[PDB]
Structure formats: structure tokens, C-alpha cells
Protein chains: 2
Amino acid sequence: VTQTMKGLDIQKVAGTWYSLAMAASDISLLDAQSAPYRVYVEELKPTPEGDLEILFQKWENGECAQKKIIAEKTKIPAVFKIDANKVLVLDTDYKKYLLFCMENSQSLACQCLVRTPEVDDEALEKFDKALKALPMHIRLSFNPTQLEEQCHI
Amino acid sequence: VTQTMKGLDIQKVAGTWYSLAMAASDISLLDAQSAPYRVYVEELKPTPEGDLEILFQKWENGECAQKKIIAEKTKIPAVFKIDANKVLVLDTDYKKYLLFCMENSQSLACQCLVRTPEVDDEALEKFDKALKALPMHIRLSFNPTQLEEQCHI
Ligand SMILES: CCCCCCCCCCCC(=O)O
Ligand SMILES: CCCCCCCCCCCC(=O)O
Ligand SMILES: [Cl-]
Ligand SMILES: [Cl-]
């Protein structure tokens, strides 16, 4: 991944987000409700030290689980680390959309986050543009009804 | 779907094809190996009367089944009917790629077929252009190894 947000101000990503689209290098990373990278972002909670707490939903064992993880800052404002993985922030306008990618050490999943439960065509175009450079083999997007449901069911 | 092949000569689609990419209006139409529209085209066998016999693979009950169906001609050269559905041929150059869609009566799945087990970037661009007009919520594509395996496993 060679696209990062220049000048990212992590404090201004605080608050509510919706996983409007997802994409991944391998079909099995997103194909089932219980696939490893099928994660629905709910809320971003930046810390004063500049770590990113993430609230998300994940389907585990026929149930939509509410989950929490800390992404630790690095020397690069647009790149965080997660234990189990790099999180890279590609692009955001803070008020409407955020594009990000997660990568292990060849598995890659990226999302288009939006602030409201609405299909934002401009944000999906930028998402689409950013993926043109990436070896993606699965793409999902969700309608506004799914965006307001637990695990987008 | 409002894109059909003007002047389609059904006889010249005869022979070998590979399902390089698939897309569908609903995630559950393509998300599992056993999803209803997860069909891998193998061979097209036009009949003299101008019907289209289709050989395809489908994963049923932990097994890759070899299957056969007849798409009946209509008054439109680019549109066929299948019992269980309209099949529409959007675009083909006969020698390299064929784009088609299947629709019931709101469910819609489209494929990019190629002649050889190769990622044809030009054909994927046209596939991408044709889908811009369609309400797709899932896209898959397959690498050359998967293209040469039963059910693209
Ligand atoms: C602005 C960055 C958004 C990052 C969201 C990443 C989601 C973390 C998912 C971790 C997977 C898991 O813990 O099961
Ligand atoms: C040029 C047209 C290509 C058409 C291929 C259609 C595939 C048919 C799949 C039917 C589904 C089923 O019978 O289970
Ligand atoms: Cl999209
Ligand atoms: Cl594609």
C-alpha cells in the first residue's frame, strides 16, 4: 500500500463511522459473515498519547459481538499497529469519509468508512481509485438499512 | 440492464471460456462456494436453431458438480431464457472476452468471461464500466491458478 494521508490529525477522526464498502486480496478474508476481516467499525476513540481505540462488530459463533482493540501509534502519523497487523489511513476529509487498509506480513483488507448511513458515491469513487493500485479479489458494499443493523445483517 | 451486444453472432461464442470475475446485486448470491449464482462457465455450445447449451461447474454438497443447461433463444439475438431467468450478452470480441448478466424477476449477477487462464486487464475495465450502471454489492475475481482448478478452488 503506497497511499497515506499527509498531515493526518488523528483527533479529528473521533466519533461515529459506518463500514460502507470493504475489499480484500483474498476472497476467504471477506466472503462469510465470520470471515477474519469482516469487521464493522462503530466508533474511533483517539487517546491523548495518539493511540487509536477502535469499537467494532464481528460475527462470532452465530452472534454479533461488540469488540474493542487499541491500535498503537508509530513514527508515521498515518500508520498504527494491532496485535493478534499494520493499519494505514489512506485518505479522510474528517467530516464525511475515511479510507483505510489493514495488512499482515500479503493479506490486505481496505474499507470506505462514512459518518452517516448513506451511500456516498464520491467516497466510493475515491475508494475505487485507491484499490486500482491493490491486488483485490473481493469487494462488498452495504445499503443504508444494513448500515443501521448489527453486523450489517 | 440496458447494455446488449449489437449484431451478436451466437455461433462465434462457441468453445472454451473462463469465469475471470463475477458481480451480483446481493452479497448472498456470490458469497459462499455454494451460493446460488456461483457458477463457473466451462464451454458454450450454440445449437443450429440458435439456442445456447452451457457447460458449467457448481459446488453442491462439498463437491464440484459438472452441469449442463439450455438457454433458449428469444426475438432478441443478445437475450436467452433459462428455467428454474434472462441471460443478456452485453459485449464480446469473440476471440478474448465476453460480458454477460443473468436476471430473475431484482436478483442480478454478471460475469467477465475470457478465452484463456490469464488476468485480462482491458476486459476487467470494460466489465467495471458495464457494472457502473448496475446496483452491485459483491464483486469477485480469480487468479490464473484458480482458473485452472475445478470450481476455482
Ligand atoms: C482509522 C482506522 C480504522 C481501523 C479499524 C480496524 C479494525 C480492527 C479489526 C481487528 C480484527 C480483530 O481484532 O478481530
Ligand atoms: C453467453 C452466456 C453465458 C451464460 C452462462 C449462464 C450460467 C447458467 C447457470 C444456471 C444456474 C443453475 O442452473 O444452477
Ligand atoms: Cl463499491
Ligand atoms: Cl475486477
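Chain B is numbered as in Swiss-Prot, which gives 19-102, 106-126, 131-178 for the residues shown.
Structure determined by X-ray crystallography, 2.1 Å.
Cβ atoms here come from the backbone N, Cα and C positions, even for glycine.
According to Swiss-Prot, the protein carries these features:
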VARIANT   B:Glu61 to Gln  In variant D
VARIANT   B:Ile72 to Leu  In variant W
VARIANT   B:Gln75 to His  In variant C; found only in the Jersey breed
VARIANT   B:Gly80 to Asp  In variant A
VARIANT   B:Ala134 to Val  In variant A
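Structure coloured by features recorded in Swiss-Prot.
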| residue | record | DSSP class |
| --- | --- | --- |
| B:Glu61 | variant position | strand |
| B:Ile72 | variant position | strand |
| B:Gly80 | variant position | coil |
| B:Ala134 | variant position | strand |
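Around B:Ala134 (variant position), a 10 Å sphere centred on its CB holds 25 further CB atoms from the protein chains shown. A gap of 23 Å separates the Cα atoms of B:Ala134 (variant position) and B:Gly80 (variant position). Here the deposited model leaves out 4 residues, and the two residues on either side, B:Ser126 and B:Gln131, have Cα atoms 6 Å apart. Between the alpha carbons (Cα) of B:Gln75 (variant position) and B:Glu61 (variant position) lies a span of roughly 10 Å. Taking only the Cα positions, the spacing between B:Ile72 (variant position) and B:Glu61 (variant position) is 6 angstrom. Taking the Cβ of B:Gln75 (variant position) as centre and 10 Å as the limit, one finds 19 other Cβ atoms among all the protein chains shown. Only B:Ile72 of the variant positions listed as B:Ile72, B:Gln75, B:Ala134 bring a Cβ under 6 Å of any atom of ligand 2; the order follows the sequence. Spanning 3 unmodelled residues, the gap from B:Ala102 to B:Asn106 amounts to 8 Å when taken between Cα atoms.
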